[PDB]
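Asks: Next up is a structure, given as structure tokens.
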Amino acid sequence: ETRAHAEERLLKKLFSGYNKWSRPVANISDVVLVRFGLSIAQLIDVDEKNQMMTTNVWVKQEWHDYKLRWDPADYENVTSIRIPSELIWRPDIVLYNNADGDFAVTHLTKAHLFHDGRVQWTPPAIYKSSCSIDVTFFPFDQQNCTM
Amino acid sequence: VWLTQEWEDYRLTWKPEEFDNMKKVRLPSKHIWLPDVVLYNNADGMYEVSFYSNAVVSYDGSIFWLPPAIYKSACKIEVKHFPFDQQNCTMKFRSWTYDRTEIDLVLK
Ligand SMILES: *[C@@H]1O[C@H](CO)[C@@H](O)[C@H](O)[C@H]1NC(C)=O
Ligand SMILES: *[C@@H]1O[C@H](CO)[C@@H](O)[C@H](O)[C@H]1NC(C)=O
Ligand SMILES: *[C@@H]1O[C@H](CO)[C@@H](O)[C@H](O)[C@H]1NC(C)=O
Ligand SMILES: [Ca+2]
């Protein structure tokens, strides 16, 4: 009756017939809606000479998976779980203007899964991106670096 | 640093007399539940510990983990009194998987 057995039962039920290579939509015509947001942890560096910007960010992503659903009443009122993100399908968000870094998220932390199918995933990432630097008014300059 | 961590896992208990009076064993930390405690104010984006050492488990379910780590944390540098300056550099440790509702952090 302890929450641990209930969670183990839920895990065995969820990943019995789960394919992580498959877009998680009931209908082929359905579109996966990914809520995307950034959270800047710090501005590590602005490299004027190399025209590169290093940031530390949290990449907040949220979507729905129609296979990772359950009724909490049948699992001791478990409403949400944490699972490794490498066990489920994820969107392939990459930074186009990468420079001297990674295109994709490499940390792969755990994902928060709710009983209605909602998946919340917020891995950290350090990005080095390109941005043209204007030094007309240096050292009173205002730069505009994009991602 | 060594990030000393301690918690109880009730599922890792045993009766010593049934196992030749063994009082503790070493289990690979990769094979047991770990609290994902890391340094948030790191610079260079390194969060985890360096090696993921073994964990010492006691017969009563207590876990003692002592992994090494190389950390590059960022701190405000005060230059007012350089080169007679003293710096105040902090290191913030958090669980990136679990919030206060699931685990509590306590200073030994
Ligand atoms: C999928 O949606 C389309 C409409 O966009 C509908 O015509 C079709 O019958 C649906 N298929 C299933 C299996 O529900
Ligand atoms: C079940 O869990 C929810 C969310 O944690 C909580 O609000 C509720 O009090 C719990 N008990 C019942 C009977 O729903
Ligand atoms: C910054 O650059 C982007 C991309 O060129 C542009 O859309 C935006 O308007 C610019 N903002 C300012 C304040 O210059
Ligand atoms: Ca610089």
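All chain A residue numbers match Swiss-Prot; in order, they span 31-177.
In case you wondered, yes, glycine gets a Cβ from its N, Cα and C as well.
So Swiss-Prot says this about it:
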type    : residues         : note
BINDING : A:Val76, A:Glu78 : Ca(2+) binding site
MUTAGEN : A:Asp75 to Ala   : Loss of CHRNA4:CHRNB2 channel opening potentiation by divalent cations
MUTAGEN : A:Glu78 to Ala   : Loss of CHRNA4:CHRNB2 channel opening potentiation by divalent cations
Asks: Could you say whether, by DSSP, A:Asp75 (mutagenesis position) belongs to a helix, a strand or a coil region?
Replies: strand
Asks: Can you check which residues sit near A:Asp75 (mutagenesis position), meaning Cβ under 8 Å from its Cβ, same chain, 6 or more apart in sequence, and list them in order?
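Replies: Sequence-distant Cβ neighbours: A:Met82, A:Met83, A:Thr84.
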Asks: Looking only at Cβ atoms, how many others are within 10 Å of the one on A:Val76 (Ca(2+) binding site)?
Replies: 15
Asks: If you draw a 10 Å sphere on the Cβ of A:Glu78 (mutagenesis position), how many other Cβ atoms land inside?
Replies: 13
